[PDB]
Amino acid sequence: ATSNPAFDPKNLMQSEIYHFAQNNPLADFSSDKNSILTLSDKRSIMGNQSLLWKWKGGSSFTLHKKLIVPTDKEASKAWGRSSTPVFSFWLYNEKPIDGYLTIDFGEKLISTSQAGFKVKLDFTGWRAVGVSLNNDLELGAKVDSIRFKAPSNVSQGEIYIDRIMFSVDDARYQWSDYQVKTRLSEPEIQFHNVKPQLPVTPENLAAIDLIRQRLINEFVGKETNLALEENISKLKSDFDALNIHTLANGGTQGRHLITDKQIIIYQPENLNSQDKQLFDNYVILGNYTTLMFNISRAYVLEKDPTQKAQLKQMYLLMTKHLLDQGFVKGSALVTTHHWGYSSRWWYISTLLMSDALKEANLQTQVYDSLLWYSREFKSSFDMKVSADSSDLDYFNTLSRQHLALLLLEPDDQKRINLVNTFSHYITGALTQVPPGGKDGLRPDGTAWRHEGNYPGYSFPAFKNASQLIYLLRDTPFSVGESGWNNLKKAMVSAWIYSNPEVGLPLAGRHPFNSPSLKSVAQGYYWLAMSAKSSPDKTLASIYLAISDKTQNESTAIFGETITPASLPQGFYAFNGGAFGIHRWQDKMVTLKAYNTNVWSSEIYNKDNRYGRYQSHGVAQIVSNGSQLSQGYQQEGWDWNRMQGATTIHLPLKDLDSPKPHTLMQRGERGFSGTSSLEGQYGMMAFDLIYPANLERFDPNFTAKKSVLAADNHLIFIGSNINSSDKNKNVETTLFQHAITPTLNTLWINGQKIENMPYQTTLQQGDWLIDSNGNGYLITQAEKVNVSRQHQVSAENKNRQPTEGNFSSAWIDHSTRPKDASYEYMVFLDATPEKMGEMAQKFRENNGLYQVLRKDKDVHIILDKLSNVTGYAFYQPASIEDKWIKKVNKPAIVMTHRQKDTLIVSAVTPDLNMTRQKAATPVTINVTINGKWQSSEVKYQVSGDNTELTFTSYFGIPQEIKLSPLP
Ligand SMILES: CC(=O)N[C@@H]1[C@@H](O[C@@H]2OC(C(=O)O)=C[C@H](O)[C@H]2O)[C@@H](OS(=O)(=O)O)[C@@H](CO)O[C@H]1O
Ligand SMILES: CC(=O)N[C@@H]1[C@@H](O[C@@H]2OC(C(=O)O)=C[C@H](O)[C@H]2O)[C@@H](OS(=O)(=O)O)[C@@H](CO)O[C@H]1O
Ligand SMILES: CC(=O)N[C@@H]1[C@@H](O[C@@H]2OC(C(=O)O)=C[C@H](O)[C@H]2O)[C@@H](OS(=O)(=O)O)[C@@H](CO)O[C@H]1O
Ligand SMILES: [Mg+2]
């Protein structure tokens, strides 16, 4: 505290604090006849002393401090977000008082003299008070008097006060509680309850205690966001440093506890050096509760009875300190927003310490406390299923915490009601198809957060959702089979689209830091072992593959011999993210587009800045293993040249998102994505359309890009490529990878190239092989550049320069100013000898494939190696073809004529929904030539032809096997 007024223009953001850790500390204070003030060192919040105020009923003391109270506008301009001037303090009652403390503000007040507020005094321990001076009083520039007036209707009493403060605070976070009414309130949890109720029986009580034990087992037997500490020496040393001591007639003294979000009220960056030094003695709650949790785990595992006893005493003393510091029911502490970051491991520690809390008589207080602070999470904790219940962040950061809270409920019947309701809640959350872009699982196996498929968020949700189902398994509280089934689909999907990292196109705002299925491994074991008929051999086989365990290891784990899964093979469509996966031997190809329902990229203030082309009809090839080891290196990466994309090559200043903060650029039509045939073959259809008027986006940049994938190969074709500038700098990238000693060789037309730098130009009938064993045969292009070169780039978070050596090849479309095009073919198992054979087949009247149509309405590719035909109907059309005659909607159709059968698949990758609306099925009429008889697809012979009726729900292909009618 300084001679300056509160909210002084020298530094408006500089808090004034009466902590009394200074020379002459009651200088600014005056008491009437019926009040006495002293410093006590018995307890304190900031510094070693607090103000002891002995009073008779209705007496006052006054703090003489000039306040230049800012407007909310002024406070907000001074900090840079919505703000208000706040008055705050802490007070301690050793005994409850049946009445109100009155705080008045005005000019030259004495005992007997504008605006003010009430604090209810019916409590013990520390409480915080915090009000907006502009919004929460019932303030003229002349205020110099803050009068603290004891209750009238109570004849005498005693209150400790510390850390009287004037500060600028976030205008969201002065919360009402049982002591003070503010303009803001976070209402208490109101638990939902499902009927019929399970009875309290020995069996249902035993099931509840088993679930608690199963949770203990998971936390004492490797968690992200848990700073595990198993060394007891270190735990004792961190605990002793808290300087906690029990006080004679109750409470503790010890270092003040504060959350990471509570510190904002001080404006720590602007504190005077004297206050900063006292503020620096605080303990961050997250660290404290992590310590409580590490002690609780140590205590469960401890075999030495003396140490075990000490570890319990440390946990219970930490608990007593936390409660006396005011972390109790009906105590807002001004705010506790983002509560989970501060308390997640407190919830869990209560499971481990549940008998110790019972015996110590703390269980009711800790339950009441945690329930009150959980009110932030009311939309999930109330357990009424809603469109928002499938929240993937909840599954990661809160679900086990929610269960822990319920299990801490002291009444047996209410506990069983809560966990029965919890089981129904989780079943509905994991079953329902949320509408529009709301978080959660989807029917093609995608899993959404931030309004799209998002592995970076779904992977931790899968881990902890599987674990929850496993914790509840084989009890009256087990998750419904519908939730198990839906989660299995999402987790088998993740196994298919990861190798073991998800490709660059699925990286979200974290390109080159893809999530890995390795982090989700245990979830596969948990889901396998929680099947109705356990173990689920598919999920068990995947757990062994991802965790690198042998068949020999399987019996001990699953209780039967299970062969580790081989890598999935074939083609899988995932229109939830307008992608598909082609798998052959150990390679995965992520084919990815975007549309109205699928954002191209997520770009934040400091993430993915150059991600514009993340979904530009990419086809990233990944062999099983580290993407970085395969040359997907961020340093020097040309962000223009994402593999398979057609792009405008831009300077990074122009490729950077034009929004300073967030851009999730959606596409201009519903249709773009993939389809599948027989689980083996795929097609991508990508209609590249830019916005009419978004800065840095050329409104005339267009392309039609199709890919047909089968067996060891993919056929890429493009047409109708254009830009505002005659295709200047318009390119299609074949590949890009870093050059390293293990990734040092290219082949071009049978010649090994290792020189750096190196450039050359290829055309139709030429071929290359990248260092990853991918062959590229150029089948229609006038100009294909190949480069081995030093590149300069910038990192996707802070735009800081980077550099690296790269091999790349791209098609230069500037040779064709209007309606540029390309064709090329990729061989996944290329060798120089096989590429020689493929080039010869191409020269033999193209024995590889045939493009039957390549225009703005339809692309049709006949694959002569696989005998499969893909039809990308960018527009409904009638066509001339042996099999397909007409399609009445934008669609992807595929055919395979084998022996006595024609197999036809159809879909629209359009999910037929909005950010708000549920997806509804699209009916597609596909007329095929000739008379056929035969799947949910309906058919009807109509003259010489056969009408097939497909139902495309959420971009999920359907297929039918037809045979010819005489
Ligand atoms: C603020 C912003 O850019 N985006 C909001 C999301 O915030 C990010 O994502 C998450 C997250 O857990 O999903 C946490 C961090 O705040 C941000 O990295 C997110 O907001 S929220 O979860 O923080 O409330 C979503 C909520 O659906 O909204 C984005 O706008
Ligand atoms: C999409 C996303 O940001 N997910 C969050 C995680 O972030 C990814 O994983 C990690 C990681 O090692 O945790 C780091 C990178 O930020 C991302 O690759 C992760 O967030 S954070 O704590 O790492 O900032 C988790 C933490 O709860 O939240 C993810 O889901
Ligand atoms: C003006 C407008 O609607 N812009 C849209 C964005 O929303 C704004 O920006 C952000 C931000 O994090 O940058 C948050 C607020 O919602 C708005 O101030 C944003 O839409 S959304 O994702 O927030 O729904 C983007 C997504 O591309 O669309 C903006 O341009
Ligand atoms: Mg003090």
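So for chain A, numbering is Swiss-Prot's, and the shown residues are 25-137, 140-164, 188-270, 273-985, 990-1021, in order.
Backbone N, Cα and C atoms are what each Cβ position is placed from, and that goes for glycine too.
Here Swiss-Prot flags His43, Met70, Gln73, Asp211 as Na(+) binding site. DSSP gives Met70 (Na(+) binding site) a coil state; it is part of no helix or strand.
All chains included, 23 other C-beta atoms sit within 10 angstroms of the C-beta of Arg500 (mutagenesis position). Experimental mutagenesis is annotated in Swiss-Prot for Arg500 to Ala, with the remark: Still active on both chondroitin 6-sulfate and dermatan sulfate, but with highly reduced catalytic efficiency.
Among the mutagenesis results in Swiss-Prot, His501 to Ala, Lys or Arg has the note: Loss of activity on both chondroitin 6-sulfate and dermatan sulfate. The residue drawn here is the original one. Cβ neighbour count for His501 (mutagenesis position) (all protein chains, 10 Å cutoff from its Cβ): 17.
Annotation source Swiss-Prot lists active site, proton acceptor at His501. Classification of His501 (mutagenesis position) by DSSP places it in coil, neither helical nor stranded.
In sequence order, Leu443, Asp444, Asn447, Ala498, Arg500, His501, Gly559 make up the list of same-chain residues 6 or more apart from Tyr508 (mutagenesis position) whose Cβ falls under 8 Å from its Cβ. Under its mutagenesis entries, Swiss-Prot includes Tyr508 to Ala with the note: Loss of activity on both chondroitin 6-sulfate and dermatan sulfate.
Marked as active site, proton donor by Swiss-Prot: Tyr508.
Among the mutagenesis entries in Swiss-Prot is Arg560 to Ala, noted as: Loss of activity on both chondroitin 6-sulfate and dermatan sulfate. In sequence order, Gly507, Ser652, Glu653, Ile654, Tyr655, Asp658, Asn659, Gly662 make up the list of same-chain residues 6 or more apart from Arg560 (mutagenesis position) whose Cβ falls under 8 Å from its Cβ.
A coil conformation is recorded for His561 (mutagenesis position) in the three-state DSSP classification, outside any helix or strand. Under mutagenesis, Swiss-Prot gives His561 to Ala with this note: Still active on both chondroitin 6-sulfate and dermatan sulfate, but with reduced catalytic efficiency.
Looking at Swiss-Prot, the entry for mutagenesis of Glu653 to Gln says: Still active on both chondroitin 6-sulfate and dermatan sulfate, but with reduced catalytic efficiency. Annotation note: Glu653 (mutagenesis position) sits in a coil segment as assigned by DSSP.
For the recorded site, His712 (mutagenesis position), the DSSP three-state label reads coil. According to Swiss-Prot, the mutagenesis experiment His712 to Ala carries the following note: Still active on both chondroitin 6-sulfate and dermatan sulfate, but with reduced catalytic efficiency.
Between the recorded positions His43, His561, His712, the minimum number of other C-beta atoms within 10 Å of a residue's C-beta occurs at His712. For the binding-site residues listed here (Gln73, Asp211), the lowest count of other CB atoms within 10 A around the CB belongs to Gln73. Highlighted here are the recorded positions (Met70, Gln73, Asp211, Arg500, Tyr508, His561) whose C-beta falls below 6 Å from ligand 2: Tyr508, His561, in sequence order. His712 are the recorded positions among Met70, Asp211, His501, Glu653, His712 whose C-beta comes within less than 6 Å of an atom of ligand 3, given in sequence order. With a cut-off of 6 Å between Cβ and the nearest atom of ligand 4, the recorded positions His43, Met70, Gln73, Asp211, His561, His712 reduce to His43, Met70, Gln73, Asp211.
For the 2-residue gap in the deposited structure, the Cα of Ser137 and the Cα of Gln140 are 9 Å apart, rounded to a whole number.
Taking the centroid of the Cβ atoms of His43, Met70, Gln73, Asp211 as the Na(+) site, the other same-chain residues with Cβ within 8 Å of it are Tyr42, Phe44, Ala45, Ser68, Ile69, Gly71, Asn72, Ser74, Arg212, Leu329. Cα atoms of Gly270 and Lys273 lie 8 Å apart, with 2 unmodelled residues in the deposited structure between them. There are 22 other Cβ atoms within 10 Å of the Cβ belonging to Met70 (Na(+) binding site).
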